[PDB]
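My structure is below; once you've seen it, I'll send some questions.
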Amino acid sequence: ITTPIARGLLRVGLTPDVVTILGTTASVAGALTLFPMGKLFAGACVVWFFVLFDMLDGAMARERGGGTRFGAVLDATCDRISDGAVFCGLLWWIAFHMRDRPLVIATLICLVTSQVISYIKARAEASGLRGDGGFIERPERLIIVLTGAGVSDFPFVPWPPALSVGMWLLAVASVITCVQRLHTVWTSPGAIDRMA
Amino acid sequence: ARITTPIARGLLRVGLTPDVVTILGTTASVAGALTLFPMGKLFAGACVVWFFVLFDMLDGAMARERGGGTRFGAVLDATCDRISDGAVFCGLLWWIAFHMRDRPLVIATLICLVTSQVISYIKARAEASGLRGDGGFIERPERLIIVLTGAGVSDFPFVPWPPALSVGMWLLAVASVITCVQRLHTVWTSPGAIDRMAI
Ligand SMILES: [Mg+2]
Ligand SMILES: [Mg+2]
Ligand SMILES: [Mg+2]
Ligand SMILES: [Mg+2]
């Protein structure tokens, strides 16, 4: 399915980089429009939709002979922007409509740790070390927070506490992941040799 | 230097390592930001954060006195910068959201919080692929100068000017968004950036 769509996009002169940006813009607009209004199930559906959309830029890149280093950096940077918009959008609902200050704390931990978890991996690789793995990578992050948000606002059978359950589980697991990833850095070949 | 070096040798002699000092200074800076800023003690908070900016010269001085920095230590020091920056903006966010109840300034603060992480990420992620992703208007020194001067002046002893917090945050938000674009352009122009490769 993605292959004929990708080819059709290449055919009209779109590039993987433009499609990356367009999908990210749409996801961000969706998260920042729907979550602050309390439309958490709709917001989660829109975010998941653009997760699916995100299969197209990689498919486009493979078809035309390969991805680029800029494309990889752009794609990963857009992932951070997207994650940020999800948590900021939810934060707005939680802070100003639910007025739930403990949940704001969990949400802010999730927001910062999402960025920090990804940063450890990139910064480690920039030094020739490893810094991947751990409990929470981007797929687990999105499954947890979007399922919490979606269930909390689910049609006909909503369970509002689901939003808090997801955010607190994610916050704890994300802090642990930071420590795990730093431990992976520390054990990498060459990580602790002094360089004058 | 004539001051950090003797201090750094002292901490090594006591048995502290650069990495432990990195973690301790960052914990203290986070504790200060998350205690003082949410209480509205913005001048005292800015002073504490500034003190630990000075303190972060010590772990690098220690590493050099030991015979060299380490790659782990470089990753750790950079990662703790993201954590510290995160704590500054979260602490200020708390005061702005729940005590000033100033919703447009919350938007600026969230933009600063996210862009502080994204700006740094572009550089690290570019280097991970062998490209360059530094430069632009807002790096960590400019970021701290703007937000901590805005916070401190808004709560300055004797002659406070409360709008300084908003001025600083909006200027930082705008300049930070621009910096994200600048840095990605720097990635794009790096040698080899657009050669195709198997994924
Ligand atoms: Mg994709
Ligand atoms: Mg991606
Ligand atoms: Mg340092
Ligand atoms: Mg540091």
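All residue numbers given for chain A refer to Swiss-Prot; the residues shown span 15-210 in order.
Method of determination (from the header): X-ray crystallography, 1.8 Å.
Each residue, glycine too, has its Cβ placed from N, Cα and C.
Here Swiss-Prot flags A:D93 as active site, proton acceptor. Swiss-Prot lists A:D31, A:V32, A:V33, A:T34, A:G72, A:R76, A:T82 with the feature CDP-1,2-diacyl-sn-glycerol binding site. Residues or ranges marked as Mg(2+) 1 binding site by Swiss-Prot on the basis of experimental evidence: A:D68, A:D71, A:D89. For A:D68, A:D89, A:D93, the entry in Swiss-Prot reads Mg(2+) 2 binding site, with the evidence type experimental evidence. Recorded in Swiss-Prot as a mutagenesis result, A:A90 to Y carries the remark: Large decrease in catalytic activity. Quoted from Swiss-Prot, the note on the mutagenesis of A:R94 to K is: Large decrease in catalytic activity. In Swiss-Prot, the entry for mutagenesis A:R94 to Q states: Almost loss of catalytic activity. The structure shown retains the original residue. Mutagenesis annotation in Swiss-Prot: A:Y133 to F, described as No change in catalytic activity; the structure shown retains the original residue. Annotation of the mutagenesis experiment A:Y133 to E in Swiss-Prot: Almost loss of catalytic activity. Experimental mutagenesis at this site is recorded by Swiss-Prot as A:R137 to Q, annotated: 2-fold decrease in catalytic activity. According to Swiss-Prot, the mutagenesis experiment A:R137 to K carries the following note: No change in catalytic activity.
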Filter the recorded positions A:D68, A:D71, A:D89, A:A90, A:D93, A:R137 down to those whose C-alpha lies within 10 angstroms of the C-alpha of A:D31 (CDP-1,2-diacyl-sn-glycerol binding site); answer none if the list is empty.
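Of everything listed, what lies within 10 Å of A:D31 (CDP-1,2-diacyl-sn-glycerol binding site) (Cα to Cα) is A:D71, A:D89.
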Run through A:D68, A:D71, A:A90, A:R94, A:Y133 for me and report the recorded positions whose CA is within 10 Å of the CA of A:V33 (CDP-1,2-diacyl-sn-glycerol binding site), in sequence order.
A:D68, A:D71
From the recorded positions listed here (A:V33, A:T34, A:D71, A:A90, A:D93), select those whose CB sits under 6 A from an atom of ligand 1.
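Listed by sequence, the hits are A:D71.
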If I take the alpha carbons of A:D89 (Mg(2+) 1 binding site) and A:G72 (CDP-1,2-diacyl-sn-glycerol binding site), what is the distance between them in whole Å?
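Just about 9 Å between their Cα atoms.
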With a 10 Å radius around each C-beta, find which of these recorded positions (A:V32, A:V33, A:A90) has the fewest other C-beta atoms nearby.
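Result for the recorded positions A:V32, A:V33, A:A90: minimum number of other Cβ atoms within 10 Å at A:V32.
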Restricting to the recorded positions A:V32, A:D68, A:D71, A:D93, which ones have a CA within 10 Å of the CA of A:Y133 (mutagenesis position)?
none
Look up A:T82 (CDP-1,2-diacyl-sn-glycerol binding site) in the DSSP assignment and report helix, strand or coil.
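Note: A:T82 (CDP-1,2-diacyl-sn-glycerol binding site) is in a strand by DSSP.
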Report, in sequence order, every one of the recorded positions (A:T34, A:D68, A:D71, A:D93) having a CB within less than 8 angstroms of a CB belonging to chain B; if no such residue exists, report 'none'.
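Out of A:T34, A:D68, A:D71, A:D93, none lie under 8 Å of chain B.
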What recorded positions among A:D31, A:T82, A:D89, A:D93 have a C-beta sitting less than 6 Å from any atom of ligand 2?
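The qualifying recorded positions are A:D89, A:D93.
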Have a look at the binding-site residues A:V32, A:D68, A:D71, A:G72, A:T82 and say which one has the shortest Cα distance to the residue listed as 'active site, proton acceptor'.
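Answer for the nearest of the binding-site residues: A:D68.
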Whole-number Å only: compute the distance from the Cα of A:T34 (CDP-1,2-diacyl-sn-glycerol binding site) to the Cα of A:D71 (Mg(2+) 1 binding site).
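Given the Cα positions, A:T34 (CDP-1,2-diacyl-sn-glycerol binding site) is 6 Å from A:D71 (Mg(2+) 1 binding site).
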